[PDB]
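Colleague: Take this structure first; my questions come after.
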Amino acid sequence: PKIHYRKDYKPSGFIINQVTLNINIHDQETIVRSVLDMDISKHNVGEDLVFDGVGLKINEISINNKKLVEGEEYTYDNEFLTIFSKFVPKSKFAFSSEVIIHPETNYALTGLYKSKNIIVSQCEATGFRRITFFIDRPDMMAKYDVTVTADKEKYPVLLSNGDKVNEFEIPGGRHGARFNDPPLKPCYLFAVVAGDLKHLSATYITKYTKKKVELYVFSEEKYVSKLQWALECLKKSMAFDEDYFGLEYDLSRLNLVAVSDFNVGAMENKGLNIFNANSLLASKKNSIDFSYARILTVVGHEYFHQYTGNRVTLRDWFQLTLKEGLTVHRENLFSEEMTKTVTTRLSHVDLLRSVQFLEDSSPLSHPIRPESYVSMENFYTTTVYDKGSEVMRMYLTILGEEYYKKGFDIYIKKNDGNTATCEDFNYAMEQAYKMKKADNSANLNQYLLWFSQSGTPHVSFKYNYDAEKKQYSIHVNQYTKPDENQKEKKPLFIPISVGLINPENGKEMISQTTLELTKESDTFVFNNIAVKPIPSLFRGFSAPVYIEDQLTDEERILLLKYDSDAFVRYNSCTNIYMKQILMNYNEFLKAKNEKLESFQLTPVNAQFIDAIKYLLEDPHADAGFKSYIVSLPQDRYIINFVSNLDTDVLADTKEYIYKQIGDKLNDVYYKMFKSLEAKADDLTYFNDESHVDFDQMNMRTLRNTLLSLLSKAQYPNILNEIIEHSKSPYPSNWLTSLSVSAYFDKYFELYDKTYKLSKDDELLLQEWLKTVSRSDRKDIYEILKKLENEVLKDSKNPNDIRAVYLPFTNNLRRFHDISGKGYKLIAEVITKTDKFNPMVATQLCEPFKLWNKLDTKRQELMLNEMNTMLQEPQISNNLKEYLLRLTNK
Ligand SMILES: O=C(N[C@@H](C(=O)NO)c1ccc(-c2cc(F)c(F)c(F)c2)cc1)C1CCCCC1
Ligand SMILES: [Mg+2]
Ligand SMILES: [Mg+2]
Ligand SMILES: [Mg+2]
Ligand SMILES: [Zn+2]
């Protein structure tokens, strides 16, 4: 198994200048003819010409129109085509080939494949070599001239990159289109689509050059009424890059295309972005609320790649975070501006500190720029994406908006049209840093450690106040735990956005201040501080770290009520909950271990409960924020703080704490549930797809959160509310009615009702599957068996399989059944999936990522299933590599 090392990068001995393709789609096969106009590079040392080419059937290959013969002049082993150097020309030459591929049976969804009745490609990272021979690496930039031919009735719409320059008829009911794309690009940005596509379109006029851009959004005919919001999002994305970054789209046309079968969310192929239908299509009757932020995020993300990834591309795959971390950061800026809700940033943080922090303390921990890989398909991680985003966001925090924008533009202007590395970005940022500091000696060399050092830093605090001196000090320490990547961890450049709150009136005591912690510890002193403050630390979550605020719960409550920063308010709440969780967890654990007949539990802080009530009852407070404060921290966040976590004991702990709070606040919850109804469920704009109200969707989130709390609580006659909720036109509401009815005898009545509402829309049915999967049912295993037999069957659609199984894996009490039966079930699904889609099989391993954090019995049970999966004779490269790393072999 070949290991690629970052330090081993070297330019190719060859150059590919022009790609001319003919892709002829037929019923049982697709024939790909390719002529590569090539040259010898300055780095060439007379080596064999080796092309990537995976699973290609060779019809013929030639050099300069002379047919090559197998054995004598080349070898092919289904992975590499080797042309022996004595047969490789010493100057410019043409290499040509004709191969046969089979998209109909390509269930791995990489390369060229068939998704229902649409032919579609996915080439990132190294999928182009599944279509034709190539030196398949992103520094091999070339011009593309692409002809696609197909049956006209089945495939009337033909798309590839660049301008459509010809369309023609072919005998026998066939037709062709030629696409010429003169600007250089890496092969992972090649795409082709063929199908009976329907569309919406619009014309966008750019801000400065006033170029007309044609925008097209495509789907299968059945779902063409779900395209409107995507088109609106694309317009919004274009405006935001213009307005914030001064960047205009450079091409005549941009196509977005939804397909049903897709391994991830979407892909930024130049001028031809291809989407998982679940991240492009929605309508108010047939989509839950989360679809709208999703589509906004994913359309924006792919659009922002046109600069950060497409126009400035990657030297090599170890630079992945340079385009993905930066594009997630650009998408987050965009979505924060579009939604105007604080819950947008909080949701990002919530995901990072649960999913990505778990990854970074697991055996899979890696820096955002890894030193090696075996599988590229395993490289696309929350570390590279989401910690990468936070590392890209810290530059903005450090520089401020004006100098950040200046540094970003330096980056774009210097590297436009070229490959680039992480150093190129740090360099641009450093030039702005020198400007901001008015100091040509300032540098960001330490900052590069964010790219190379793995693990989550821990930042802790001590405080001191001298009332006579009016002098306040914040002593700060950072620590990263050693791991398999670095034995000795170095201090990072950590920006700490801080405020100082006057506890008597809740007001700010200093101006905006970002502490630059660059040592293992430092002491920051403030003069003329008139009263002892409560510090507001890491405002906006200003670094991707574990924060240990060393505040009392009284101080945390004061911040929760009166601080100006949404994240510190949310974090102060989080920290109050975590202190309670850890305390009750240990009390339950001791009672379990000692077999106690009687014991005591520490009650929830009553002033905390009063504070929650205070915020809930404040009309001027934000509904999305309110839904967070009544929610305990994510299980995957909690597990980072507990060794040998007994999931039953954690389930008992959560249940006690929710019951404590509900016993005081349920009447408040119910009153709000009823009073929110009019605004939350307003139907005024239900048949307008252009009109999206993120505050209103947050009101529904709050209403559905409260209803869940009230249902679990068996609040008197709440089932009446549940039944009425099932009649709401909004899927977020009527699917919520199904999941909260789990606690009542009406569950299967609502199961059938909502199934009937869901079954005729592909994406809605997947949302219904998730709702069932996540239902808090004692008979959930029997229910999953019913989904398998009656709905899922042998679907190879990743959306179907992920919907049925992933939500269930978050069922703390049942997935982690001490028998190991949940582990056994997901491992069977992983092995089954691995036969046809290794990338999705590795996604389905997600619940095993925390295996060594659980109690000893469940560690053993998980490890047994992983070892069983590893012993499968037909295990894929992807899955084997992943499980070997996860189990520390
Ligand atoms: O879809 C996602 N990411 C893709 C991306 O960055 N789009 O711009 C993404 C695209 C392609 C791949 C990918 C797909 C493959 F089939 C494959 F083999 C591969 F190696 C990578 C992984 C992630 C996300 C994370 C960004 C927002 C949507 C969910
Ligand atoms: Mg093949
Ligand atoms: Mg404008
Ligand atoms: Mg289907
Ligand atoms: Zn991306």
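Residue numbering for chain A follows Swiss-Prot, covering 196-1084 in order.
Quick check of the header: X-ray crystallography, 1.6 Å.
Quick reminder: no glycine exception, Cβ is built from N, Cα and C everywhere.
Dumping what Swiss-Prot says about this protein:
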type	residues	note
BINDING	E319, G460, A461, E463	peptide binding site
MUTAGEN	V459 to P	Severely affects substrate specificity. No effect on Zn(2+) binding
BINDING	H496, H500, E519	Zn(2+) binding site
ACT_SITE	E497	active site, proton acceptor
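If you look at the structure here, what lies around each of the features I listed?
Modeller: Other Cβ atoms within 10 Å of the Cβ of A461 (peptide binding site), summed over all protein chains shown, number 24.
On its own chain, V459 (mutagenesis position) has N471, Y575 as residues at least 6 apart in sequence with a Cβ closer than 8 Å to its own Cβ. DSSP assigns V459 (mutagenesis position) to coil, not to a helix or a strand.
A C-beta separation below 8 Å, combined with a sequence spacing of at least six in one chain, links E519 (Zn(2+) binding site) to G504, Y575, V579, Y580, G583.
For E497 (active site, proton acceptor), the number of other Cβ atoms no farther than 10 Å from its own Cβ, over all displayed protein chains, is 27. Following the DSSP three-state reduction, the secondary structure of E497 (active site, proton acceptor) is helix.
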Colleague: Measuring CB to CB from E319 (peptide binding site), give everything in the same chain under 8 Å that is also at least six residues away in sequence.
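Modeller: When sequence neighbours closer than 6 are ignored, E319 (peptide binding site) has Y383, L384, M462 within Cβ distance under 8 Å.
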Colleague: Give the sequence-ordered list of residues that share a chain with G460 (peptide binding site), lie 6 or more positions from it, and have CB atoms under 8 Å from its CB.
Modeller: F470, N471, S474, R489, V493, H496
Colleague: Round to a whole number and give the Cα-to-Cα distance in Å for the pair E497 (active site, proton acceptor) and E463 (peptide binding site).
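Modeller: Counting only the Cα atoms, the answer is 5 Å.
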Colleague: What's the CA-CA gap between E463 (peptide binding site) and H500 (Zn(2+) binding site) in angstrom, rounded?
Modeller: 6
Colleague: Tell me the Cβ contacts of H500 (Zn(2+) binding site) under 8 Å, same chain only and six or more apart in sequence, or just say none.
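Modeller: Looking at Cβ-Cβ distances below 8 Å from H500 (Zn(2+) binding site), excluding near sequence neighbours, one finds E463, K518, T522.
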Colleague: Check the DSSP secondary structure of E319 (peptide binding site), expressed as helix, strand or coil.
Modeller: coil
Colleague: For the recorded Zn(2+) site, whose residues are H496, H500, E519, find every other residue on that chain with a C-beta no more than 8 angstroms from the centre of their C-beta atoms, and list them by sequence position.
Modeller: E463, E497, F499, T503, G504, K518, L521, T522, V523, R525, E526
Colleague: Where the record says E319, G460, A461, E463 bind peptide, what is the longest distance in Å from one Cα to another among those residues?
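Modeller: Farthest Cα pair among residues binding peptide: 13 Å.
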Colleague: Test of understanding: give the count of other CB atoms lying within 10 angstroms of the CB of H496 (Zn(2+) binding site).
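Modeller: That number is 25.
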Colleague: Around the recorded peptide site, report the further residues of that chain (criterion: Cβ within 8 Å of the mean position of the Cβ atoms of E319, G460, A461, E463; site residues excluded), sequence-ordered.
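Modeller: Residues close to the peptide site, other than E319, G460, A461, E463: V459, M462, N464, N468, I469, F470, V493, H496, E497, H500.
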